[PDB]
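J.: Take this structure first; my questions come after.
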Amino acid sequence: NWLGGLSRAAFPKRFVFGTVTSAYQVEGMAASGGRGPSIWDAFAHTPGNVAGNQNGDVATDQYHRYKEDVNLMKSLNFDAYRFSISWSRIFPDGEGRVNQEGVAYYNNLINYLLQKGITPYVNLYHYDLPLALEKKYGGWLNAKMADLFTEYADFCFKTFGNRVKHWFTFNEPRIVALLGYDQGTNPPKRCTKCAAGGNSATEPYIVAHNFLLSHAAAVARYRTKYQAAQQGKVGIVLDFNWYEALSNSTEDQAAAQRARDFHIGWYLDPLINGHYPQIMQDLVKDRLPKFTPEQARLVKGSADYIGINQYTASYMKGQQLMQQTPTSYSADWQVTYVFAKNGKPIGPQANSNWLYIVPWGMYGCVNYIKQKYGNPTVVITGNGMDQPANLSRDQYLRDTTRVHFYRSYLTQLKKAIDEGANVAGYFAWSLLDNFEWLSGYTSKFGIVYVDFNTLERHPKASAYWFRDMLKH
Ligand SMILES: [Zn+2]
C-alpha cells in the first residue's frame, strides 16, 4: 500500500507532524510593510549571486496569502507549522525602532494558526541578519551579537509568548559558518581568498562560538523573565547529515566519527556536555575559542529540545592524522568524501547535487544522537528533497520520487523511535516550493507546488500522501 503501513498509529501518542518554511524563502514583501533589508536582500540583489539573478522580493507572497496556506496545511491533516520571524521586519535596523506593521503581521499569522488548530513552532533566525547589524557591528564575528540577539528575542517573547510556546533561536548555524565564512558562497561572502576579506581557518569558529553564546543568552533571558508566566520551551535547529565509515578499518571508522564531531558535535557537545568535542580541541587548538567556566555552564543544558534537519548521508574514508598548516574548517576534518561502496552509489541524487537519497541516514542520525548524547528530546525540524527547474505543472504534481522519499525516510525514523529514540515530532521541508537561496527558484522542495508566474498553489501527490497518512 502506498502508505507502507505508516499512519499516526505507527508513531507515539501525541507525536507532532508539521511543515516548515522560513521568512525570506516564502513571505515576500521584502521591502514593504516597513521591513528593513537583511544581508540576503543585499546579496540577492547583486548581479551574479543567485541563479537567474532572482531574489525574495515576492517569493511565494505568503505575506498576503497566509490564510490560504494555513487552510491548506489544515486540510492536509498537519498538527503544527514551523516558520520564522524576520528580524528586520520587526526591527528594520535590527535594534531601536519597532515596526508595528511587522508585529501585526506575525500576530495575525499566529492568531490564525491557533484559530485553525495548528501549533506554531517559531524560529527567531533563519539566515536573515538585519543588514544594519552587519554594517554597524560586523555581524556574527562580533561577540556583541549575544546582546543584540537577546534584546530581539526578549521583544518576541514579550510580544508573542502568551500564544507561542515552542521557540527556536537559530536555524543551522553550521551552514552560516561554512557557507558565509569558510567557502564564502553565502553572505557575507567571507573567506581567505574572498573580495570582502576573511579567513576560512578562524572565522567559522568565531561565528559558531557567537551563535552558541547568543543562543545561551537568549535562553537565560527566557528562563529568568518569561518562563514562569508563559511556560513554553526554546530549542535550536541543527543540520545533521549522516556519515558512514567506508569500511570497518580503524582509519575509516575514525574518519566517520571525526566528521560527526565536526558536523554535529561542534554544537551538540557544548549544548549537552558544556565543551567542544575533544577531537576539535586537539586539531583546531588555538583557532577554537574557549568557553570560560561561566559561559560553558550557560550553554550547557540551554536547549529544551534539539531540532535536527536531516537530508542525506555520505561514506567517509580515513587517512592517518597529519600535522598540517591550517587552511579551512572543512580541511580541519582530515576526511575524504566517498559516494560509492563496492561499486554501488550510496543513493540517487535529488535536484541538489549534495542531496543523496539515503533513507537509512535518518536512522543513522537519530540512533547516534540517542546513544551518544543521553537520548535528548529531538524534533526532526526539516527533511525533504527537490525537483529541478523547468518541469510542467503536471510533472511537478506527480512527485512519485518525493512520495517514495517520505515513506522510506519516515519508515527509518519509525525504526529508530521503536528502538527507544526520544523523537517528539517531524516536520517536512517544505510546505511550498520557495526561494531556495543560491538556487533561487530552480530548486523545488515543496509538497505543494507554487506556480511562480501566477503564484497559484497546487498540492502535489506527496501532499495527498501526507493527508492520507495523517488522518485523525
Ligand atoms: Zn501580494
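Using Swiss-Prot numbers, chain A covers 33-504, in order.
If you're wondering, the header gives X-ray crystallography, 2.2 Å.
Cβ from N, Cα, C; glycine included.
Per Swiss-Prot, the features are:
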type: ACT_SITE; residues: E204; note: active site, proton donor
type: MUTAGEN; residues: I207 to V; note: Increases KM for substrate about 5-fold. Increases kcat/Km values 9 to 24-fold depending on the substrate
type: MUTAGEN; residues: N218 to H; note: Decreases KM for substrate about 2-fold
type: MUTAGEN; residues: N273 to V; note: Increases KM for substrate about 5-fold
type: MUTAGEN; residues: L470 to R; note: No effect on KM
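Tell me what's around each of these sites.
T.: According to DSSP, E204 (active site, proton donor) is assigned to coil rather than to any helix or strand. Here the Cβ of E204 (active site, proton donor) has 22 other Cβ atoms within 10 Å, regardless of which shown protein chain they belong to.
Sequence-distant contacts of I207 (mutagenesis position), defined as residues of its own chain at least six apart whose C-beta falls under 8 angstroms from its C-beta, comprise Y159, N218, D271.
A 10 Å cutoff on Cβ-Cβ distances gives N218 (mutagenesis position) a total of 20 other Cβ atoms nearby, all chains included.
Counting only same-chain residues at least 6 apart in sequence, those with a Cβ under 8 Å from the Cβ of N273 (mutagenesis position) are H295, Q342, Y343, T344, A345, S346, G393, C397.
Look at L470 (mutagenesis position): DSSP puts it in a helix.
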J.: About how far apart, in whole Å, are the alpha carbons (Cα) of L470 (mutagenesis position) and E204 (active site, proton donor)?
T.: 16
J.: Helix, strand or coil by DSSP: which one applies to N273 (mutagenesis position)?
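T.: Its secondary structure by DSSP: coil.
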